[PDB]
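J.: Got a structure for you, questions after.
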Protein chains: 2
Amino acid sequence: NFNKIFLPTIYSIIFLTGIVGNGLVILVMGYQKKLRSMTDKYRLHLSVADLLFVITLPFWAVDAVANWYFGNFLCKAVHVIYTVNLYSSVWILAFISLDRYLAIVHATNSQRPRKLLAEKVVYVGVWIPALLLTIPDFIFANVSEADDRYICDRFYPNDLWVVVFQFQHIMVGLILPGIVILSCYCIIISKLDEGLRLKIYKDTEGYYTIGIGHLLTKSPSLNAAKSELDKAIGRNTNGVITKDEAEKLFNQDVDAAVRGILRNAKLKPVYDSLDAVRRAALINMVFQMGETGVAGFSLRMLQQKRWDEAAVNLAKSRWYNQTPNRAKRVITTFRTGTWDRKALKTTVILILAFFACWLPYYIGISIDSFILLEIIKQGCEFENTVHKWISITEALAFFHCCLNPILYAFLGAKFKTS
Amino acid sequence: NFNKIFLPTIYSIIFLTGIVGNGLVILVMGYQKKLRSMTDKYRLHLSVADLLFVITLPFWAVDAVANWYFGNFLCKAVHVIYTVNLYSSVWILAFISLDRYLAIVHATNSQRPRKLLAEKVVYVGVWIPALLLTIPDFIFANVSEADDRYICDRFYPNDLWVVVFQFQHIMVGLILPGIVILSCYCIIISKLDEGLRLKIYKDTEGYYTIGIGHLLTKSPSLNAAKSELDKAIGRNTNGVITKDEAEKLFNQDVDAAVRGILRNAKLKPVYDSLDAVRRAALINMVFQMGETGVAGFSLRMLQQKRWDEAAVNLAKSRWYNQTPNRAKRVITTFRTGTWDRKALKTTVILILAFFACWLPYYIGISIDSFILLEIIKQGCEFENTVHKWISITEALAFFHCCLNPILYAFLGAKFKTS
Ligand SMILES: CC1(C)CN2C(CS/C(=N\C3CCCCC3)NC3CCCCC3)=CSC2=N1
Ligand SMILES: CC1(C)CN2C(CS/C(=N\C3CCCCC3)NC3CCCCC3)=CSC2=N1
């Protein structure tokens, strides 16, 4: 009878650490609009989905120890809230995988629909279908007099319905979101202006070129051009070159054009004052215009460490109109950085921890599936202990509601003092 | 007892019209490699999937009338083949929807993965998972002595398994492929070189422009440019213009530049000799180079109706290297046509007819679902007639195996004689 001691303790912890945890998130998210990334818009939805559930936990605690005093309406309410929290939380995490797929795989053109998903579809795809999935809780969940106490849960006409709702749970809860999440990160891990071409091509003017804009020869002869760049790598290739070979050739194109920046006195106090990322943006500008071209700028502002003042000044040139998309990237690189890892890790460890909480519960249910479907035929003492290890794992699983705020803790905090 | 007369007749028709029908497809598809579209590669897979099933139908005919003489191995074989044909056929049609989505929505860059899906993934996505789905037929399908006759079908430990396999059937067979198909055509219906911009922008040189390369004024003044093109449409817009407005402006840009082609004597016997589509390709060439530019070509071949001779000649110019992707489209348009409707209708009517054959069967199963799950509680005479109308609708559904070859009939045939 010790389930009165285990379960109400575990339920009390999640309600207390969840009301404070998820409570702070919703409160802080509303306090400011300036600092809001796409993942932070989704993590707010996750907080509302979890707060709504954590508040129903004291009812779960009382029901474990004593009785369902709350009535028939509140028996329907807690089950409905359990169905919303179950499918929404997992599907919001499926959208965070979808958002991460768009933010990295579509580097350039991404924010365009990333907002469409986060603010518009996030309801059509997550809130509207999850609330529709609660329909059986309204029909089936009911209070009934189990011997000596009022029992409250889903009661169906037959035991076949248990399977219709267990299969549906595995489908919408774990198999379908699991495919989406595992697809997104599978694309992310494997896949992680001037253009890259691994086979010989003619440029805007018809000269033989290969890799990131490297020029072989202005001679119209096919074989004479190949042999002029067969000796640049050190192999008989007949054109076609590897990705790492092109990276070395681009590095040789930079390493030779990067020496010229250090010799030209007009931009050398500008390039040196520039940190790494902004330093590379000027080199990206050099390959396009040339050392004399770029040194005619919008440069006295960039060296003085005046960021936004030089950025708007560069946008008042002809290079801004000649190459519109190609120039905007360069200008934004001076203002900020490599925005054309830590954020990817936070969501990866959030999704990995979400299925970690739910892993001991999955194992439990998987055993009953074999019990009802007659795969394992151990009597009644064994099944009595399988069920004894479902409620504990389900309670332990609920800790997932504390994963989202726990990852927001110690944000910007310097772990230095001892 | 009339099911001996209805069912073996319906089974005999599908085996005879299927062996001839699907037989001819596989045979003809192999005879030539030249004429092969993406849909035709998928329709061959559909033919093999249906031929394999139609050959098992005489066994279905004998089993309806007399007995399962064939044995325990062949009872497992027919069920396995039924599972392959069920999920593969529907999922091949899901790939035809996916291929149609790539061929139309990605107009330019499509054939690239359209081949990846059709030849490489078509096995990983359709053949490999369908053959894995047959596993329960090997375990459950068995011959047993129903009173006075040998009955052969899936026998499980309990009636809960019927639900685990009915829900799985609806999921992999109809709900999941249905979402994919309905998604693809939903995108196709709604969504059905120089670039289109509905808001004022600066061109390569910094002059105010709007729509498909229409030039307002070289004056750097914002309001003076707007008012110069506020009078071109006849409304106070403050920049922003509609899609139909831009189409009228492009038509006014063409209608004025199309008059010039009819006045220049150098190309007027070329433009006039050119049919519609190839005529538009030359206009697309005019807006880029201008009436004097294009009239310097590669033109005496195009007017003489020598197609491929002019195409390779145009690819030997500087315009071919200056605008590589933009020129290749124009050259291909002279060789062939608008390749940058009838094919879309054939697949639409194939998918619509596929679910039409399966519609009376879906209705039948849907009633038993309510019977087992206790939604409708009509005794034993009603259910005896629901089952009496499942086998007929299942037999009538099998006609779907004759849909793929029937659509290949009368191809190129002139319906003129009477
Ligand atoms: C899936 C589900 C919502 C369903 N369920 C269940 C079955 S109902 C139930 N009471 C509550 C479970 C949580 C929702 C409110 C009813 N049983 C017993 C009754 C005796 C005391 C212990 C719990 C246990 S934990 C759980 N979680
Ligand atoms: C889904 C399924 C493959 C399963 N099935 C069934 C149930 S098995 C079955 N015999 C055959 C069905 C087709 C496969 C081979 C067994 N029953 C009766 C036995 C008495 C005579 C009439 C049919 C009927 S039609 C059908 N189609």
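The chain as shown is numbered from 1 upward.
Just so it is clear, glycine is given a Cβ too, placed from its N, Cα and C backbone atoms.
Heads up, here are the entries from Swiss-Prot:
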- B:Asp63 to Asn (Swiss-Prot position 97): Reduced CXCL12 binding. Abolishes signaling. Markedly reduced coreceptor activity for HIV-1 isolate LAI (MUTAGEN)
- B:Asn85 to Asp (Swiss-Prot position 119): No reduction of agonist-induced G-protein activation (MUTAGEN)
- B:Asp99 to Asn (Swiss-Prot position 133): No reduction of agonist-induced G-protein activation (MUTAGEN)
- B:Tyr101 to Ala (Swiss-Prot position 135): No reduction of agonist-induced G-protein activation (MUTAGEN)
- B:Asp137 to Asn (Swiss-Prot position 171): Reduced coreceptor activity for HIV-1 isolate NDK (MUTAGEN)
- B:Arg149 to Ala (Swiss-Prot position 183): Reduced coreceptor activity for several HIV-1 isolates (MUTAGEN)
- B:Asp153 to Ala (Swiss-Prot position 187): Reduced CXCL12 binding. Abolishes signaling (MUTAGEN)
- B:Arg154 to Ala (Swiss-Prot position 188): Reduced coreceptor activity for several HIV-1 isolates (MUTAGEN)
- B:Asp159 to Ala, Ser or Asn (Swiss-Prot position 193): Greatly reduced coreceptor activity for HIV-1 isolate NDK. Reduced coreceptor activity for several other HIV-1 isolates (MUTAGEN)
- B:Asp368 to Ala (Swiss-Prot position 262): Markedly reduced coreceptor activity for HIV-1 isolate LAI (MUTAGEN)
- B:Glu374 to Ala (Swiss-Prot position 268): Markedly reduced coreceptor activity for HIV-1 isolate NDK. Less effect for HIV-1 isolate LAI (MUTAGEN)
- B:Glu394 to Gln (Swiss-Prot position 288): Reduced CXCL12 binding. Impaired signaling. Reduced coreceptor activity for HIV-1 isolate LAI. Enhanced coreceptor activity for HIV-1 isolate NDK (MUTAGEN)
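Tell me about the surroundings of these features in the structure.
T.: B:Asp63 (mutagenesis position) falls within a helical segment according to DSSP.
DSSP assigns B:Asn85 (mutagenesis position) to a helical segment in the three-state reduction. Under 8 Å, Cβ to Cβ, and six or more positions away along its own chain, B:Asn85 (mutagenesis position) finds B:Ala49, B:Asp50, B:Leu52, B:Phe53, B:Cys401.
Neighbour count (other Cβ atoms within 10 Å of the Cβ, all protein chains): 24 for B:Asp99 (mutagenesis position).
Long-range C-beta contacts of B:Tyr101 (mutagenesis position), restricted to its own chain and to partners at least six residues apart, with a cutoff below 8 Å, comprise B:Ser183, B:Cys184, B:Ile187, B:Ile188.
Other Cβ atoms within 10 Å of the Cβ of B:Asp137 (mutagenesis position), summed over all protein chains shown, number 20.
DSSP assigns B:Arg149 (mutagenesis position) to a strand segment in the three-state reduction.
Annotation for B:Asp153 (mutagenesis position): same-chain Cβ neighbours under 8 Å, separated by at least 6 residues, are B:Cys75, B:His79, B:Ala141, B:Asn142.
DSSP assigns B:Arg154 (mutagenesis position) to a strand segment in the three-state reduction. Sequence-distant neighbours of B:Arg154 (mutagenesis position) (same chain, six or more apart, CB under 8 Å from its CB) are B:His79, B:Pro136, B:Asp137, B:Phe140, B:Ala141, B:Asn142, B:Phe165, listed in sequence order.
Applying an 8 A CB threshold to same-chain residues 6+ apart, the list for B:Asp159 (mutagenesis position) reads B:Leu372.
For B:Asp368 (mutagenesis position), the same-chain residues lying six or more positions away in sequence with a CB closer than 8 A to its CB are B:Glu383, B:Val386, B:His387, B:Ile390.
Reduced to three states, the DSSP call for B:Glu374 (mutagenesis position) is coil.
Classification of B:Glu394 (mutagenesis position) by DSSP places it within a helix. Contacts of B:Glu394 (mutagenesis position) defined by a Cβ separation under 8 A and a same-chain sequence distance of 6+ are given as B:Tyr361, B:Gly364, in order along the sequence.
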J.: Measure the gap for me: Cα of B:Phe297 to Cα of B:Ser298, whole Å, across the 2 residues nobody built.
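T.: Taking the Cα of each end residue, the distance is 5 Å.
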J.: Cα of B:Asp99 (mutagenesis position) to Cα of B:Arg149 (mutagenesis position): how many Å, rounded?
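T.: Given the Cα positions, B:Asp99 (mutagenesis position) is 48 Å from B:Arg149 (mutagenesis position).
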J.: Around the C-beta of B:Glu374 (mutagenesis position), how many further C-beta atoms are within 10 angstroms, looking at every protein chain?
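T.: Around the Cβ of B:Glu374 (mutagenesis position), 12 other Cβ atoms lie within 10 Å.
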J.: With a gap of 13 unmodelled residues, how many angstrom separate the Cα of B:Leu192 from the Cα of B:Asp193?
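T.: Roughly 19 Å, rounded to a whole number, separates the two Cα atoms.
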J.: Where 9 intervening residues lack coordinates, what is the integer distance in angstrom between the Cα of B:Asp340 and that of B:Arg341?
T.: 13
J.: If we take B:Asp63, B:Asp99, B:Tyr101, B:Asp368, B:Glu374, B:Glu394 as the mutagenesis positions, which have a Cβ under 8 Å from chain A?
T.: B:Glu374
J.: Could you check what DSSP calls B:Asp159 (mutagenesis position) once collapsed to helix, strand or coil?
T.: coil
J.: Taking the Cβ of B:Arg149 (mutagenesis position) as the centre, how many other Cβ atoms fall within a 10 Å radius?
T.: 11
J.: Would you kindly give the Cα-Cα distance separating B:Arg149 (mutagenesis position) and B:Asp63 (mutagenesis position), rounded to the nearest Å?
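T.: With the alpha carbons as reference points, the distance is 10 Å.
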J.: Provide the three-state secondary structure of B:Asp137 (mutagenesis position) computed with DSSP.
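T.: In the DSSP reduction, B:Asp137 (mutagenesis position) maps to helix.
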